[PDB]
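I have placed the structure first, in the form of structure tokens, so that the comments after it can refer back to it.
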Amino acid sequence: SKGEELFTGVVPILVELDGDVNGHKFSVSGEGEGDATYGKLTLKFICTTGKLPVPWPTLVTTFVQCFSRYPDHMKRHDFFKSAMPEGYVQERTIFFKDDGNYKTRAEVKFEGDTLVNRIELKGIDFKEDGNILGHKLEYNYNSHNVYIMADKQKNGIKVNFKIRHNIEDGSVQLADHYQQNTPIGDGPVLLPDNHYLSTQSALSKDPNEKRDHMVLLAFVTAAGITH
Amino acid sequence: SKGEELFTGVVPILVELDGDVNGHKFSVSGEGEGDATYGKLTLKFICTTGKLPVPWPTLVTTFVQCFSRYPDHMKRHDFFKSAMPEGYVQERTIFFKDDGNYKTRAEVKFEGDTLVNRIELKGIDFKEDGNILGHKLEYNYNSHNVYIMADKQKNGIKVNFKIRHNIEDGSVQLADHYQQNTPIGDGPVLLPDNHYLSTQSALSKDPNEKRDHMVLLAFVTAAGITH
Amino acid sequence: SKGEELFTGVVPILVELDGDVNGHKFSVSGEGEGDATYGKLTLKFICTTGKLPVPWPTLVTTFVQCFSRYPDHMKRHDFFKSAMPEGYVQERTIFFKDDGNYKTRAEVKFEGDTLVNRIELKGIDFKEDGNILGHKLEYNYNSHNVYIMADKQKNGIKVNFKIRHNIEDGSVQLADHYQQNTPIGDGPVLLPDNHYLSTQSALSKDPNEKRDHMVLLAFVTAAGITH
Amino acid sequence: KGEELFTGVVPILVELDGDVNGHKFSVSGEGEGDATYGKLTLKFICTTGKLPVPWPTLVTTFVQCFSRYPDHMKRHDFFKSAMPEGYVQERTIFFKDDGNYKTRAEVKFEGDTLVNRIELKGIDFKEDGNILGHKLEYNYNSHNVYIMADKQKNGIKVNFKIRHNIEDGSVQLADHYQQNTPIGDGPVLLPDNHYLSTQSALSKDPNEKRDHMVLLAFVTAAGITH
């Protein structure tokens, strides 16, 4: 696609999130860059309102699948890049098993030379001392496959996966993600055959940073198609 | 699961289809056996009403995913066998791109020692000299991945994939499958995490058979989960 | 490769083996066809000297990897078709754990329009009532990955894998395969990056065949490269 | 038993003495690994000054014991089985149309630290080539690392081919021939054939003045379901 050409090098990224979980309001700003050639992202996020009222790992998926590496033999299946520069809307509901849910809406588009992800998040029905509001999730992250299908009637894609968040007591908290992406612009996009994205995420801290924050490094690679 | 034990050896299979495509009525009977230990199926189908009014390859998917091989580390994700012996209802719409569609409903269950697949099929809006009613498909079959997701809210699974049917002029006819599977019985069943089945199908003819028929050998293996 | 073009359709196959295992001399003739577009082989083998003195499954690997399906994105890695029509020599040692070994030399090449596999096999040091000469192997077959690497100095490849043969008492007999393939002709061949072949095999009988025999259907697909 | 040593975060030390076409250098590295996620974080410093070869050419030389082996493949993890006593890792790396590295390393626990001590000899490099001429980009591709048992040495043989992107758009290949053997007398796990899928991110420390490399790696075993 034409949008693909915008990703051949290193692209600066900005992330902005306005959040409300059980009435606790908060904001996060992020910045970094993406190198889709290697399917690699580097981002740092800061809670600018003080302490983040939910665990950092619960927000990883919310904080730019246009940086996925699509191998050459799968390049006609890259919806994300095909929607650029005008972008796409990404909406999710994330159901935390035996707990509350997040609902998110984001616009992912170029603003000048920068890929910008602007999100609104609303979380409801969380348990005051469940794993989320009780901060019981470990500061780590597992590898996942993100399943993608075309949604022709909406000129976009439907996406589903289930994050496994390790809890401090040895158990796992699941977070079931129902996701849709739809183009912002009117130009044609690539609607894919079924496939998946293999995703790895490394969370760390900036030793020079005193605010509540998260450093993220991600690798994302499309797979599953040989026709 | 309990139902898993029913598939440790060779199980006889019967298949019965009653069909109507654009008003053309037909019946097909099938028989053979499955060996889920190897993900292997061998079946022969006969059109008992005369000539089959659609190409045999378009019915391959319609004609027992309980015979899939689930490797030991994925056995908790085998919905199909866990629903046995009482079985499951399998419903599909199959959309032939630029052509008509099949809607099917099937009960797959043990009747005595035999696994029985009883199907009703209705096809509508087919073009009279399209690839299907014009018999323009080659007698062959590609390898496909069948994507499975849980639908817990509806007590079953949702399955999606797109068959590529090779056409006699070198093009491909796409057949987009939307499938739902629901237990028939009351007992506990396994709802899987997202995964796929890798499917290969060999079509052939019985040299001693003068009626319109298809011999089918399949291998199906589950993949995609390491957690 | 130029040799690739010889496999775009269905290609008849002939197999001939002369064997001697612990002094037991036997001969097997086989015939059928291959369709590399689908990675598919169908073959029937007959022991023309009487009863086979070793179990049929032990000879499956010996009885045409040129019929593998190489996906379009991996076609530069298909050594086997590149060596045609002049062909290649395939040599193996097969070490049956806690038992004897087979040593084989085969020529695989076109003779007219037919792909012929002509093999000499020598087996030594088998135990008289071990799993092999004692006929304790089940008539079935598991799926395997066949690992391929280039051998630049021999202008060919080196191949390794270990077959798991199921035994009648529930155990497994291992057969470790050390394999080398070299071109017969002096024309250019394709030397691959490391990859593997995913292989599935279905063994059956011809109900109207009174001779000692085996019917074989195989699917083979190359994988492991996206660069 | 060696498995048990990797359930949590394990500090790492790396020490390399090198000589490439007579150019002597040393590198010290440190960080940690978390095999539960197959994840490594390491920082390397050239302590002798400028590194005389590109940082990417040394990535594979600078602890496969931190690979994630999924539960169904745990019987195939040679690397951890050799711990704490360790293994020797030897390689020849052939750079196509250029010279070669030969390495010998001991990888073992020294107290609670996993330590990788390497000797590297490089020869027959072209002074104007991709390596000594510093024409490799500061990046890294994903690779599969193919492992087989070597029963008669009671270890493994490993082969793969690194693709290093060149500053003009071409690729410099580095064919790795690798062998690992136990240092101790204890039993080890000899695996069935399989591979490790490897991803590597190279970066810089914005406050580090010395010639250095920051590396993050993810490594996961695959290919077995029997």
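Chain D is numbered as in Swiss-Prot; the shown residues are, in order, 3-64, 68-231.
Recorded method for this deposit: X-ray crystallography, 1.9 Å.
Heads up, the Cβ atoms here are built off N, Cα and C, so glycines get one too.
Taken verbatim from Swiss-Prot:
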type	residues	note
MUTAGEN	D:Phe64 to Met	In RSGFP4; increases fluorescence and shifts the major exitation peak to 489-490 nm; when associated with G-65 and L-69
MUTAGEN	D:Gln69 to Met	In Citrinine; leads to excitation and emission peaks of 516 and 529 nm, respectively; when associated with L-68; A-72 and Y-203
MUTAGEN	D:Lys79 to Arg	In Topaz; shifts the major emission and exitation peak up to 20 nm; when associated with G-65; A-72 and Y-203
MUTAGEN	D:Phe99 to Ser	In alphaGFP/cycle 3 GFP; improves folding at 37 degrees Celsius, reduces aggregation at high concentrations, and increases the diffusibility of the protein inside cells; when associated with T-153 and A-163
MUTAGEN	D:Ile128 to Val	In EBFP2.0; shifts the excitation and emission spectra to shorter wavelengths and increases quantum yields compared to BFP; when associated with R-30; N-39; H-66; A-72; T-105; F-145; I-150; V-155; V-171; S-198; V-206 and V-224
MUTAGEN	D:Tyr145 to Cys	In mut1.9; shifts fluorescence lifetime from 3.03 to 2.74 ns
MUTAGEN	D:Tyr145 to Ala	In Cerulean; leads to improved quantum yield, a higher extinction coefficient and is 2.5-fold brighter than ECFP; when associated with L-64; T-65; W-66; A-72; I-146; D-148; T-153 and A-163
MUTAGEN	D:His148 to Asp	In Cerulean; leads to improved quantum yield, a higher extinction coefficient and is 2.5-fold brighter than ECFP; when associated with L-64; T-65; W-66; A-72; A-145; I-146; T-153 and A-163
MUTAGEN	D:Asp155 to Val	In EBFP2.0; shifts the excitation and emission spectra to shorter wavelengths and increases quantum yields compared to BFP; when associated with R-30; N-39; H-66; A-72; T-105; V-128; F-145; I-150; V-171; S-198; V-206 and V-224
MUTAGEN	D:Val193 to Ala	In mut1.5; shifts fluorescence lifetime from 3.03 to 2.72 ns; when associated with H-145
MUTAGEN	D:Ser202 to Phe	In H9; increases fluorescence at 395 nm excitation; when associated with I-203
MUTAGEN	D:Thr203 to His, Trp or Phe	Results in significantly red-shifted excitation and emission maxima
Note = Out of the mutagenesis positions D:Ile128, D:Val193, the residue with the smallest number of other Cβ atoms within 10 Å is D:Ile128
Remark   = Across the mutagenesis positions (D:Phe64, D:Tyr145), the Cβ with the fewest other Cβ atoms inside 10 Å is that of D:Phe64
Remark   = D:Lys79 (mutagenesis position) to D:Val193 (mutagenesis position), Cα to Cα, whole Å, comes out at 12
Task = Among the mutagenesis positions D:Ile128, D:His148, D:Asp155, D:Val193, report those whose Cα falls within 10 Å of that of D:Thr203 (mutagenesis position); none is a fine answer.
result = D:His148
Ask   = So which mutagenesis positions out of D:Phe99, D:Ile128, D:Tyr145, D:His148 end up within 10 angstroms of D:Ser202 (mutagenesis position), measuring C-alpha to C-alpha?
value = D:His148
Request  = Looking only at C-alpha atoms, tell me how far D:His148 (mutagenesis position) is from D:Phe99 (mutagenesis position), rounded to the nearest Å.
outcome  = 16
Query = Looking only at D:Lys79, D:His148, the mutagenesis positions on record, which one has the least crowded Cβ, with the fewest other Cβ atoms within 10 Å?
reply = D:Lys79
Request  = Report the member of D:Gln69, D:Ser202 (the mutagenesis positions) whose C-beta atom has the most other C-beta atoms within 10 angstroms.
outcome  = D:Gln69
Remark   = In chain order, residues whose C-beta lies under 8 angstroms from the C-beta of D:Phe99 (mutagenesis position), counting only those at least six residues away in the same chain, are D:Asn105, D:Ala179, D:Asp180, D:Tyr182
Number of Cβ atoms other than its own within 10 Å, given for D:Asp155 (mutagenesis position) = 15
Remark   = Cβ contacts within 10 Å for D:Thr203 (mutagenesis position), all chains included, total 22
Request  = Sorry to bug you, but what's the C-alpha spacing from D:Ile128 (mutagenesis position) to D:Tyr145 (mutagenesis position), rounded to the closest Å?
outcome  = 23
